[PDB]
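One structure below.
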Amino acid sequence: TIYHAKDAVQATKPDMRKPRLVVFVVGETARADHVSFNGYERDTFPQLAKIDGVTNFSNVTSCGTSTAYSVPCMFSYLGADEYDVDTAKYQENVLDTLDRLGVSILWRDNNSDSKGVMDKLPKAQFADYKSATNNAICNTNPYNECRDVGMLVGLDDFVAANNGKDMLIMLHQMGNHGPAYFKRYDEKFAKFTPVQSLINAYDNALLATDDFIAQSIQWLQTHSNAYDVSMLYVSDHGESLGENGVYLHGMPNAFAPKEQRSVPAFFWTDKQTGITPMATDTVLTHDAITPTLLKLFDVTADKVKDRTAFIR
Ligand SMILES: [Zn+2]
Ligand SMILES: [Zn+2]
């Protein structure tokens, strides 16, 4: 219904330059201040720390404090100041734009769903990875809960099916959603014990996300010969863990504590892509996601031209 980027155009197409392949990990309930890179006293991201090419952003603010509110905003043209959750799904979003310009879009979801973001695109481009019908990694724990790494299975098939095209893959993580954080990770990540126990479980869940992001990057690396590959991670909101008597998330922005809106963001790219990240301490928000995705595929749109991205 409401358009934002009818003028959008891709400056270069994949027939005259290397095609581009991006994984966008849409994170869940992760707090910036529980990231080792941001000064946390526990090493919650030990695998990512060993990977060259990873930029950590230390000053990122979410649009809101819930999945329902934040996720459509992350893909919106409006920005946090203008965003309206009720009317979001009736507006053209950045995936609509990229799809129209020929970028192959895939959304795998181990969270809930895309909160309206994928609704205008063909049903076949969204896939529910919360069920063992699609996810091959579900029986590794007492709860039979499907794991985020299951979303990486068979992604080569998608690349093959779309070979030579630009591709953007969204992987919507279960991540750190609670309150039962101890359910969110398999036993091999139960590092911080006992499961304060609530904090420990929270940090163990971050370890499993560290693992998932690291494996996402490794998967991308295997395609770097044929594709310009990059990985963007941003959490949809943080989490209160008892500060001032506040717990969980979803607090209205007017009263939301810092903990619920201070989120981690990472960017990784292969050396050959020529993509340059912004400074780690750039003042950033969820508003930066749409311009970042457009830039990664060499797309310009009038509405977002003044906007700061995660990359130059
Ligand atoms: Zn939630
Ligand atoms: Zn969420």
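Numbering of chain A is taken from Swiss-Prot, so the residues present carry the numbers 219-413, 425-541, in order.
Header lists the method as X-ray crystallography, 1.8 Å.
Every residue gets a Cβ built from N, Cα and C, even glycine.
The annotation Zn(2+) binding site is assigned in Swiss-Prot to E246, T285, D465, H466. For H466 (mutagenesis position), the same-chain residues lying six or more positions away in sequence with a CB closer than 8 A to its CB are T247, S280, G282, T283, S284, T285, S288, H478, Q489, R490, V492.
Among the mutagenesis entries in Swiss-Prot is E246 to A, noted as: Abolishes transfer of phosphoethanolamine (PEA) to a lipid A analog in vitro. Almost abolishes resistance of E.coli strains Rosetta or TOP10 to colistin and polymyxin B, by comparison with the same strain expressing wild-type mcr-1. Does not affect expression or membrane localization in E.coli strain BL21(DE3). In the three-state DSSP classification, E246 (mutagenesis position) falls within coil.
Sequence-distant neighbours of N329 (mutagenesis position) (same chain, 6+ residues apart, CB-CB distance under 8 A): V244, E246, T285, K348, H390, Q391, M392, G393, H395. Listed in Swiss-Prot is the mutagenesis experiment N329 to A, annotated as follows: Abolishes transfer of phosphoethanolamine (PEA) to a lipid A analog in vitro. Almost abolishes resistance of E.coli strain Rosetta to polymyxin B, by comparison with the same strain expressing wild-type mcr-1. Does not affect expression or membrane localization in E.coli strain Rosetta.
Under its mutagenesis entries, Swiss-Prot includes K333 to A with the note: Abolishes transfer of phosphoethanolamine (PEA) to a lipid A analog in vitro. Almost abolishes resistance of E.coli strains Rosetta or TOP10 to colistin and polymyxin B, by comparison with the same strain expressing wild-type mcr-1. Does not affect expression or membrane localization in E.coli strain BL21(DE3). For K333 (mutagenesis position), the count of additional Cβ atoms within 10 Å of its Cβ stands at 25 [all protein chains shown].
In the structure as shown, the Cβ atom of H395 (mutagenesis position) sits within 10 Å of 21 other Cβ atoms. Quoted from Swiss-Prot, the note attached to the mutagenesis of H395 to A states: Abolishes transfer of phosphoethanolamine (PEA) to a lipid A analog in vitro. Almost abolishes resistance of E.coli strains Rosetta or TOP10 to colistin and polymyxin B, by comparison with the same strain expressing wild-type mcr-1. Does not affect expression or membrane localization in E.coli strain BL21(DE3).
Residues within less than 8 Å, Cβ to Cβ, of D465 (mutagenesis position) and separated from it by at least 6 positions along the same chain comprise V244, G245, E246, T247, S280, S284, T285, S288, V289, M292, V492. Under the three-state DSSP scheme, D465 (mutagenesis position) falls in the coil class. Experimental mutagenesis at this site is recorded by Swiss-Prot as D465 to A, annotated: Abolishes transfer of phosphoethanolamine (PEA) to a lipid A analog in vitro. Almost abolishes resistance of E.coli strain Rosetta to colistin and polymyxin B, by comparison with the same strain expressing wild-type mcr-1. Does not affect expression or membrane localization in E.coli strain BL21(DE3).
As a published mutagenesis entry, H466 to A appears in Swiss-Prot alongside the note: Abolishes transfer of phosphoethanolamine (PEA) to a lipid A analog in vitro. Almost abolishes resistance of E.coli strain Rosetta to colistin and polymyxin B, by comparison with the same strain expressing wild-type mcr-1. Does not affect expression or membrane localization in E.coli strain BL21(DE3).
In Swiss-Prot, a published mutagenesis experiment is listed as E468 to A, annotated Reduces resistance of E.coli strain TOP10 to colistin, by comparison with the same strain expressing wild-type mcr-1. Within 10 Å of the C-beta of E468 (mutagenesis position) there are 25 other C-beta atoms, taking all protein chains into account.
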Distance in angstrom, CA of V413 to CA of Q425, with 11 unmodelled residues intervening: 8
Nearest-integer angstrom distance between the alpha carbons (Cα) of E468 (mutagenesis position) and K333 (mutagenesis position): 19
Where the C-beta lies under 6 angstroms from ligand 1, the matching recorded positions among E246, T285, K333, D465, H466: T285
Listed mutagenesis positions adjacent to ligand 2, that is, members of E246, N329, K333, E468 whose C-beta is under 6 A away: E246
Densest Cβ neighbourhood among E246, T285 (recorded positions), 10 Å radius: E246
Sorted by sequence, non-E246, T285, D465, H466 residues with Cβ within 8 Å of centre, Zn(2+): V244, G245, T247, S280, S284, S288, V289, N329, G393, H395, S464, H478
